[PDB]
Amino acid sequence: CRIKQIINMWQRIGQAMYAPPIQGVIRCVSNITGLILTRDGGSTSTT
Amino acid sequence: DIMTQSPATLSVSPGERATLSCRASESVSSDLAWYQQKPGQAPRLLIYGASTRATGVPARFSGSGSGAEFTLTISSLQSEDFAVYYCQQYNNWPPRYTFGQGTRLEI
Amino acid sequence: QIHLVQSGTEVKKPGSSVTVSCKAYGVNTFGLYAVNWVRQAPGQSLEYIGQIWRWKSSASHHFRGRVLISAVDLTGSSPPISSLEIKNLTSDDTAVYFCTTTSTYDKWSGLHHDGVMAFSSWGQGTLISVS
Amino acid sequence: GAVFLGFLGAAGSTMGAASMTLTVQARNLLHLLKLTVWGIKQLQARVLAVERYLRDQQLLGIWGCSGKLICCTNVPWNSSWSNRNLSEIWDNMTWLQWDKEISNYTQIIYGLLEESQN
Amino acid sequence: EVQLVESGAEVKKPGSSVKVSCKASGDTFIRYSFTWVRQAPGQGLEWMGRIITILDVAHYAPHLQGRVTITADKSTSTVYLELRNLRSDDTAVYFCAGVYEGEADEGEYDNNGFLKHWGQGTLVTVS
Amino acid sequence: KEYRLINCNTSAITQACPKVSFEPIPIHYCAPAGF
Amino acid sequence: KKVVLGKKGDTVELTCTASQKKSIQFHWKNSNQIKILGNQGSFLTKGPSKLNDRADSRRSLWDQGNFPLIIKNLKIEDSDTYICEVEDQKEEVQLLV
Ligand SMILES: *[C@@H]1O[C@H](CO)[C@@H](O[C@@H]2O[C@H](CO)[C@@H](O[C@@H]3O[C@H](CO[C@H]4O[C@H](CO[C@H]5O[C@H](CO)[C@@H](O)[C@H](O)[C@@H]5O[C@H]5O[C@H](CO)[C@@H](O)[C@H](O)[C@@H]5O)[C@@H](O)[C@H](O[C@H]5O[C@H](CO)[C@@H](O)[C@H](O)[C@@H]5O)[C@@H]4O)[C@@H](O)[C@H](O[C@H]4O[C@H](CO)[C@@H](O)[C@H](O)[C@@H]4O[C@H]4O[C@H](CO)[C@@H](O)[C@H](O)[C@@H]4O[C@H]4O[C@H](CO)[C@@H](O)[C@H](O)[C@@H]4O)[C@@H]3O)[C@H](O)[C@H]2NC(C)=O)[C@H](O)[C@H]1NC(C)=O
Ligand SMILES: *[C@@H]1O[C@H](CO)[C@@H](O[C@@H]2O[C@H](CO)[C@@H](O[C@@H]3O[C@H](CO)[C@@H](O)[C@H](O[C@H]4O[C@H](CO)[C@@H](O)[C@H](O)[C@@H]4O[C@H]4O[C@H](CO)[C@@H](O)[C@H](O)[C@@H]4O)[C@@H]3O)[C@H](O)[C@H]2NC(C)=O)[C@H](O)[C@H]1NC(C)=O
Ligand SMILES: *[C@@H]1O[C@H](CO)[C@@H](O[C@@H]2O[C@H](CO)[C@@H](O[C@@H]3O[C@H](CO[C@H]4O[C@H](CO)[C@@H](O)[C@H](O)[C@@H]4O)[C@@H](O)[C@H](O[C@H]4O[C@H](CO)[C@@H](O)[C@H](O)[C@@H]4O)[C@@H]3O)[C@H](O)[C@H]2NC(C)=O)[C@H](O)[C@H]1NC(C)=O
Ligand SMILES: *[C@@H]1O[C@H](CO)[C@@H](O)[C@H](O)[C@H]1NC(C)=O
């Protein structure tokens, strides 16, 4: 998992640039409580 | 708005340790760039970030300091360390990256 | 944009069963909509059969025990399918059948009165003859 | 003005049980700069609730029924408005079904209740 | 590590518009933020401006408001400067200078202010 | 206007970047009086 | 329907168009219902097809409703009916190589 800084805005259509990263340890204890999936159409069962 | 160098002229002899320092009006503490310009040459970088050497920098160039005042030391002043020494403050955003004045070292 | 599609013209024997499909293109789900099966004898007026509103299958009092109305939602690779099964056919059920769907989402619509509905969107006709 | 939710507990049940629940649930349900902004926003909630209640009482004030939770007026039903045996009204129907059913007669009833104060 | 071949020296007039290019041949052109810095003869360095290549945004010193334009083209790999309102003090040695900013194509942009790679200096004379 | 080469001036704004803290708190979307 | 022809290699442009100026969600598919493009908010998503690398859209035009598709390196295997799905206007164009 890298850290990237020329981002695409999600607020609108644009790009933003942020400050360089921070001093030390970054902790991100989280919960994955979801997914977002898509599919593939076709074809003539199949998987 | 800000950038004077703490000496003005250093008319010293080789073997003598040099005295180079940079004075700033507001606190920076991480962003000072050191440059060396012989007359007729593009200014070679020495120390960026006031704490580390670039590629091909000899170990006699030792930069240190914090806040607004910084100091570059040259212990073994050779027969090539006579030039103009610049310090560049690159702290602020939006960019107004002013330079220092310069210190000439004619022997 | 409901483009409700039924099966084709069929003919059976008396004393038998039959099944008519109803694929509901453009329908969100049968939880929101409601399917009313109706028929029409040739030349006559439209005769109600049954419904599955809010996943409760129910037929009218003339047709009880003879008619099954089933539904499967929009799952996977197939649109929502309603289906009409008729057991113990007589020669008096030769008719054009229709599945209809109407939206039950808004309470203050006016297309529906507590499960008794106007038929806002229609199929195209499944003729069954009995010989 | 937080008793607007307590009205809704009697939905789904019929009209007589809701009419009893009216009386029952009416009797039973009765210096930093960044903090003055919270005080003003809570007052703008409370005064708005009081003004909405007073507007709802003024719309009952036209019809001679201000303050009364239940009033019985003097406008006789033309019986083409739900020509129905009222046992079936007060036993087989809910209020959502009334707001659906007499929806095309309600402006007429409001006009008659306004005109029968003159 | 681009080599920054500057343009030739020019003879200019008071109240003119000079256009000085700087061909940075070498590594990836969009990964390098560039900087124009002038040098008055005998004097110290004056910072003129800094262009970010991949965002195509250029910032300027407060002394050069409305009279300088730093453009760049990514196919020609060339950083152009255009000065209008040339005055008598504008006779000076100009410098284009770049620095490695990281993988700007996807992620990293370190926003460095120090100038690692330099050009060669070009004297513009206002006569 | 005009008409397919609509003038797409990609503007740019430069503001100051203080490094900020960031941790999302829960939010309760209330409905006003009468809803 | 529309018919747009190409020869080989050069870019080709297909269009959706909405009538709201709102940058709403669209998708570009083909005849076999394989995805080619997808708006996701204000982000771009390609699809698992042969136009995974060669398809593109002008991003700044989405705020004006116009939803283009730009295909580069037109080969012989890119001649099929392409479908806008915007809200309901399932627009069909046919590309010819
Ligand atoms: C969101 O999540 C939701 C859940 O939280 C989910 O909701 C659920 O959706 C699923 C679908 O996805 C629903 O499941 C379907 O339900 C349909 C409706 O079923 C009801 O009614 C039938 C019929 O009942 C009548 O007859 C019986 C006779 O025994 C009487 O007892 C009844 O009272 C009633 O009779 C009255 O009406 C008659 C007319 O119909 C009159 O003649 C009569 O006089 C009376 O007036 C009941 O059988 C159902 O009960 C059964 O299930 C409940 C629990 O669900 C049990 O308690 C109970 O014991 C029974 O098991 C229920 O009342 C069903 O029709 C439908 O069944 C089909 O699929 C199942 C498998 O899923 C098959 O086993 C079944 O055979 C049916 O498949 C046939 O039809 C499909 C196409 O429709 C064909 O593809 C298939 O091949 C098959 O065809 C075969 O049989 C046909 C006739 O049956 C015949 O025509 C064909 O030729 C062929 O032979 C299925 O169960 C589910 O109920 C919802 N549940 C809830 C809680 O909401 C929702 O989908 C999700 N939404 C989204 C968007 O994801
Ligand atoms: C899902 O939810 C969970 C919580 O339920 C979120 O987890 C929290 O994540 C945040 C940030 O990721 C984290 O906050 C940090 O806590 C650390 C431990 O206390 C702090 O040390 C840290 O503060 C430092 O950085 C701040 C930001 O600049 C400074 O303001 C602060 O002074 C601290 O900075 C010191 O050190 C830095 C080092 O770089 C130096 O720059 C500074 O000068 C200074 O010396 C943050 O407060 C929470 O603790 C997490 N909580 C838990 C339980 O883990 C999680 O993020 C959520 N997921 C998502 C995706 O949001
Ligand atoms: C959820 O997403 C699914 C996509 O998977 C959508 O399903 C499509 O829905 C559209 C309508 O919204 C369907 O298009 C219609 O198909 C009708 C029947 O054709 C089918 O059946 C015949 C016979 O078996 C097959 O040969 C054919 O290939 C199809 O399988 C047509 O009759 C309709 O055309 C009519 O209207 C159009 C309008 O443009 C007219 O031009 C025609 O002349 C005609 O009058 C129409 O083409 C489509 O088939 C569905 N596809 C699939 C894969 O399911 C759902 O609509 C969508 N639901 C929601 C709520 O968004
Ligand atoms: C993760 O989920 C558990 C489930 O109980 C919860 O207790 C915990 O607070 C969650 N962690 C977060 C929100 O960081």
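Swiss-Prot numbering applies to chain G: residues 26-122, in that order.
We read in the header that electron microscopy, 3.5 Å was used to get this structure.
Using N, Cα and C of the backbone, Cβ positions are placed for all residues, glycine too.
According to Swiss-Prot, the mutagenesis experiment G:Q65 to Y carries the following note: Increases the affinity for MHCII; when associated with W-70; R-85 and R-88. G:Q65 (mutagenesis position) falls within a strand segment according to DSSP. Its Cβ taken as reference, G:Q65 (mutagenesis position) is surrounded by 12 other Cβ atoms within 10 Å in the chains shown.
Under the heading of mutagenesis, Swiss-Prot lists G:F68 to I and annotates it as follows: Abrogates the interaction with MHCII and T cell activation.
Experimental mutagenesis at this site is recorded by Swiss-Prot as G:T70 to W, annotated: Increases the affinity for MHCII; when associated with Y-65; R-85 and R-88. G:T70 (mutagenesis position) falls within a strand segment according to DSSP.
Looking at Swiss-Prot, you'll find the mutagenesis G:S85 to R noted as follows: Increases the affinity for MHCII; when associated with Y-65; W-70 and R-88. Sequence-distant contacts of G:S85 (mutagenesis position), defined by Cβ-Cβ distance under 8 angstroms and a gap of at least six in the same chain, do not exist.
In this view, G:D88 (mutagenesis position) is surrounded by 14 other Cβ atoms within 10 Å of its Cβ, with every protein chain counted. A mutagenesis experiment is reported in Swiss-Prot for this position, G:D88 to R, and the note states: Increases the affinity for MHCII; when associated with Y-65; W-70 and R-85.
There are 11 other Cβ atoms within 10 Å of the Cβ belonging to G:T70 (mutagenesis position).
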